[PDB]
Amino acid sequence: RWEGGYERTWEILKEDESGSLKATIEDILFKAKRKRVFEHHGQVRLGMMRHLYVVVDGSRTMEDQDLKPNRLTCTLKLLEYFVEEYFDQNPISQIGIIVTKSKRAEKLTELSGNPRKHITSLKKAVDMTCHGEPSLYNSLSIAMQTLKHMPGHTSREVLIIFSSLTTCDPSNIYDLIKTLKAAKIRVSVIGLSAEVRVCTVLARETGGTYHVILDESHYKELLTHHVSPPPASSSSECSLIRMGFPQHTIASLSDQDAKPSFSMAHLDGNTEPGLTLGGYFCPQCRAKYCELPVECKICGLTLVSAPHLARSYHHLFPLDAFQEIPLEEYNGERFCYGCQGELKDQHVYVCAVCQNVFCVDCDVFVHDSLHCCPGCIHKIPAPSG
Amino acid sequence: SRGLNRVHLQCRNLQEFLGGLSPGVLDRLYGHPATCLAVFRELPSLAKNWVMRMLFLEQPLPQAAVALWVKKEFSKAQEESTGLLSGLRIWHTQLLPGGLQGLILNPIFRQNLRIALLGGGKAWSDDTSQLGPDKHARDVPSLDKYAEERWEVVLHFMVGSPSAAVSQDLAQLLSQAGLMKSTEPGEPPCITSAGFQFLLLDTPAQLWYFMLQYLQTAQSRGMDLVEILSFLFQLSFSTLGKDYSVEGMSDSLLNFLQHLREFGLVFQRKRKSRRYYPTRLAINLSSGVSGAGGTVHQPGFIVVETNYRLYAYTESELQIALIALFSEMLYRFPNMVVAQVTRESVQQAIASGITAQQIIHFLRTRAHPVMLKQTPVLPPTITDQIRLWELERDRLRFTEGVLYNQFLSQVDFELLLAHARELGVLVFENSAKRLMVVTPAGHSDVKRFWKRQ
Amino acid sequence: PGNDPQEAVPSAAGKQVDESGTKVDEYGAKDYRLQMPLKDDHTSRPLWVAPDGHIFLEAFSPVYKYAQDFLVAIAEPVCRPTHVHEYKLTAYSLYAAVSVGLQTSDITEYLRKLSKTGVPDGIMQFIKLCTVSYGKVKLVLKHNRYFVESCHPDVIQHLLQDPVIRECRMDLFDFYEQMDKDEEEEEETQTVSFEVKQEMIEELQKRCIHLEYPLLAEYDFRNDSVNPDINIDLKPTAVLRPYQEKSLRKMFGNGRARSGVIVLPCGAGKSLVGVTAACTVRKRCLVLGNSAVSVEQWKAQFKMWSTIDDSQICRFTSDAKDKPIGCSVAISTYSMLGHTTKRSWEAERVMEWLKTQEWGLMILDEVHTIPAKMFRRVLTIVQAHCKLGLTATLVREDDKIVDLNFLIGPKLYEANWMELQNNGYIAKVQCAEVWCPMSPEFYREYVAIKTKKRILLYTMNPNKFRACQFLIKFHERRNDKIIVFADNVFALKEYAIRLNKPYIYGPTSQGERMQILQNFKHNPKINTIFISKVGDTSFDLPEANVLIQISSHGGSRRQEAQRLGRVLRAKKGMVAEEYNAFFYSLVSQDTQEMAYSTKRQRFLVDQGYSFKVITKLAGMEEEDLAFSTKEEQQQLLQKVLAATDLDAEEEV
Ligand SMILES: [Zn+2]
Ligand SMILES: [Zn+2]
Ligand SMILES: [Zn+2]
């Protein structure tokens, strides 16, 4: 019965085209198993200066293995990567690390952009018991009251790491729809390997996007989907003003070494508990402390540092696309317009405008690293006007 | 104890030789082919920039400017990069050009180097006989097999072939080398101790060393010539020549060439002539350093998981011979997976001494594309096993000496301490029992000193 | 006599196994393992079929081909070493009579289809179908119905031989009762089942059933219908884990009649699945404990995960005599007696309540412990119809003459270390054969004296103690359980004198030994304990996290390796994927201990675990080392000079 039936599963899958060329097409189906969802982007409108809120379910669902030795191990490790790749892409923003554990919510790291503080917090978050049940109501309470004091010229989005369990919290979180719909705060959850309808209704009543974790690769995809600053609901803001352009200071300008250290509890700046020698300078406090392209606590305006953060999204929107042809128009001497090679896996990648020939390793290098076709350069800037 | 300099010696090859001979004899080592030989068998990055000025520096720059080229960071590394470059005798310390010593290079090398930098259609560049591809009569991967099998008939006939070696007088030098030897009846081409070490080595630079020692056995030809010719081999391959090695001939240049097809690295046709052939072998001599190109054959991955030697790939018999010295006694079939012994392969280094890196080298040379997707730490603990195994049998450090006991005084013993420490002929002392371990070679100078007082 | 199924085949046809010349059937493989790997995949790789000995596993680019067959190809293999993503060797044995949902030619096809026509030597061929699949159902009419098979072409030899040896032959309250008898269908196809020859002839028959070329599979139809009584089973909230959930699923993938023998690793759910088989099966069962040591244990988790206890408890060794009158579910011990009135009425009860046991179940822990002389009394005394072999050992006692499927039938399941130690509750041991540089004033004497006081010399070593003193405080800092196993008492006694710890010996009072277990296994203040030869064997299963050993002299590799395999449990709830169970051994250099450890670490890498030899400490004088002066060691030395041979012998 089943001793045969356990091996009726194996026997055919083992078997293939016999005689010659055996265990060959089994490898071909594995390549045919590949090539999942690429981009499907092309959007406009919103996404600028997010104010994210990490919300972590700490529950007994973590004790199931399912991808890793812990579901936090699946979670927490790639959050650091998600932190770094965020600060890579979006430095104009800041993130609220808030942890739910034992039916409450602990705002673990404040809404800020200092990566080491966030990452070591995750390195502190390693040895978490995740005792108790999730409570989103305490999480939204922090999320309200913090972002309540943020301007309406702020992007208001929440990223919830939920372990798909029972949403164990009172006090009419169904009525928190109209609370937060009016409060123009977006809330995005993704479910860990299952679905919560109420939370699925929550996000579809939000405009925040809900998903379910499939796999570790798939876990990365939706992170990567939420790296990009999304086009949230209309009528948020237009502008955001008193973007402080700073100065770097060399502390060697006119008076050479007239100050042994530029942090002595009286100097304009010197914000954090450490010694400094003068590296930076804000306009409004005239605040000189450790360099930070974010904001301050006395002038209270945004320490904008343009080549970093006014450059990051500044080309992250205006992209175009390529096309693929299997044909052989042999442009070059059977070459690439970029790296100049050939393999011909029938993916001759042609630009939409300048129409230049590329490979996967030239398409990926654009569509992950270069983000534009340089074949448009020499082609845009020469007749540009 | 045991010799350990006969394995590597890869900067002293151009130093201990060169500094062991005269400046005018190494003035001969500034043939224009010998220019690339200088820069590469030394590997400092720090002296490798101190050269770079001198093509634009005819002038002797002052010593302090480059003595203070690099500040507080790595002053020793600057100093370690300095006197060795000076120990090449390529520099001249000027006296007082402007008021103080300002160093400068030998210009005749600067003459020779700049032709190998820009311009020059000279004798090595062109105009006399250098090189010549006329029409393809013979191909390189076919000759790569020659460049494999001559190594075999070298390395197998070291161990001993059921086949035979070609008619060489080289064995009478390799028996002379102390790699091989032969007792007088019939002259058996065995191994003494050192070919066994070279069996554990895999680079042609030892061959090169005995080929540098080839003229040393009372032969009087161009040592200047052959080391130029040692470079003149190091030209990759792809050249037959309209007998261009005879148009650029010399006496030893043709005769010792008969030996380079004995050494296999040249390939000579009918009458040992009409062409010449450098083999793809002509780039790993150039370093002696491991090299990703130095892969010979690409068998596969290995591992030594559960320290049980763990690999397959039915290879040629030379690798089988490379482990016939290294793994018998539970050999198996068609995959070459002789099991492990922590005693026998340990006993299989007793005729070599420690093969510490030579394990690690043949770790990355057993099956060659192993570093493609494997761990950086290829032996997890297994190096230390091999180490402790090597650190087991080495129970002795052989050292002769003369010892001075029952000395008549105690403070004059400290004089003879300070006397021998002046001489540097002491190895060890015991002051508590009035003892000094003194070299017996430097015994006589204290033996003379004690008899004088 | 009459105990001969097909023994393991390869004995000849091979000369200097370096078949650089012949490899003739491997040349058939080496054609297509080498002609096939050209374009970035191998489509080859015959598992390196070797005629004699065994063959291998590729398992380095398994992808789907051999990674599916990382398990499935291993049916008749056993995968005796384990590795990293590389090759993996095995052995070969009786394990086709277990693999009886498949034909020996069907595997032979896929044995070829894996090997890319890497052709057999034939050695396996002449050993493929030596025993055709054949079962022995025990159907409702009180003994057996003479089941043959799904397939017919076997009675054609059989019925032309066997009968000429020995013949064979209210409404709604009862409506569903025949609906159950409606479910008594064709036994998957045709059954071909005959009638019991009077219940006393099968013993006379079984010896001739195998006599041609067939082999028989005794079953246990004890679940749907059963004419005698059923005890009260009750599984009181005994949540268990998928290592052993798969196990009974292998015992029951078919209907309600098939016996079973399953291998676990050490310390696994041993007293669970049999207790699970005690209750789910609805039988009246039997345990055969190894000693009374086992007997107290196996009832205790039975007292835990079964509420079947209302003097419903039958433990039967060393004057236990607990519930003779009325047997429901029993624990016994292997009556190895054969003596002249050994236990007069007591073993008579063991005889006569075996008869009341009828068949029950043969719960058999670790039958590598059982000799073949006792394997006589396995079948001779106990004549049951379903067995249970709880034996971690696959191959034992170097006896390739008598195999074990003739004893217990098929050997059903073995559980992977990898899917317990990396994915599962079983902790990761760091094995440590630690050798030390001794003081030479133990060794000049040693080589002077060719008399067993020399054994005690390296034994009583402060260089051993400096290691012993070390890891105590080094693992006091992690606040986790540690246990040290010495060789003999009076050396170990001074360890319990110098750095005095919990400890035992041979004649120690058990009620205070139990207090020591209470002081150890409950009290968190002292995580340190000493044991002797007896405590591993005759009193306790210790439950700890870190083990140190001193004794390594006798060649019982596994017997020592199953001590550590039982004791070492999970250290903490560690988030990391590291090794958390810990083994330590103390090795004398230049010694029998140096020599034995070489074979011992050979046996360690024979099964293959996380192993490291360290020699130096993590800073020796970091700790205030006692015996730092060798004069103090000379004080110990003169005790050793005053010592006799009596401190230098174990329990045997
Ligand atoms: Zn300000
Ligand atoms: Zn391209
Ligand atoms: Zn373009």
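The residue numbers of chain A are those assigned by Swiss-Prot, with the residues present covering 10-394 sequentially.
If you're wondering, the header gives electron microscopy, 4.4 Å.
Cβ coordinates come from backbone N, Cα and C, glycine included.
Residues or ranges marked as domain 'VWFA' by Swiss-Prot: A:60-236. While the structure shown retains the original residue, Swiss-Prot records the mutagenesis experiment A:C291 to A with this note: Reconstituted TFIIH complex lacks p62 and has no transcriptional activity. Annotation of the mutagenesis experiment A:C308 to A in Swiss-Prot: Reconstituted TFIIH complex lacks p62 and has no transcriptional activity. A mutagenesis experiment is reported in Swiss-Prot for this position, A:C345 to A, and the note states: No effect on the transcriptional activity of the reconstituted TFIIH complex. According to Swiss-Prot, the mutagenesis experiment A:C360 to A carries the following note: No effect on the transcriptional activity of the reconstituted TFIIH complex. Experimental mutagenesis is annotated in Swiss-Prot for A:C363 to A, with the remark: No effect on the transcriptional activity of the reconstituted TFIIH complex.
Ligand 1 lies under 6 Å from the Cβ of A:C308, out of the mutagenesis positions A:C308, A:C360, A:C363.
In this structure, the C-alpha atom of A:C360 (mutagenesis position) lies 12 angstrom from that of A:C345 (mutagenesis position). If you draw a 10 Å sphere around the CB of A:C308 (mutagenesis position), it holds 18 other CB atoms from the protein chains shown. Taking a Cβ cut-off of under 6 Å from any atom of ligand 3, the mutagenesis positions A:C345, A:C360, A:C363 reduce to A:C360, A:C363. When Cβ atoms from all protein chains are considered, those within 10 Å of A:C291 (mutagenesis position) total 24, not counting its own.
For ligand 2, none of the mutagenesis positions lies close by, meaning a CB under 6 A from one of its atoms; the full candidate list was A:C291, A:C308, A:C360, A:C363.
Here the C-alpha separation of A:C345 (mutagenesis position) and A:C363 (mutagenesis position) works out to 14 Å.
By neighbour count, meaning other C-beta atoms within 10 Å, the densest spot among the mutagenesis positions A:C345, A:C363 is A:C345. Recorded residues A:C308 (mutagenesis position) and A:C363 (mutagenesis position) have their alpha carbons 48 Å apart, per Cα-Cα distance. A distance of 44 Å separates the Cα atom of A:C363 (mutagenesis position) from that of A:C291 (mutagenesis position).
The local packing around A:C360 (mutagenesis position), expressed as other Cβ atoms within 10 Å of its Cβ over all shown chains, amounts to 20. A strand conformation is recorded for A:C360 (mutagenesis position) in the three-state DSSP classification.
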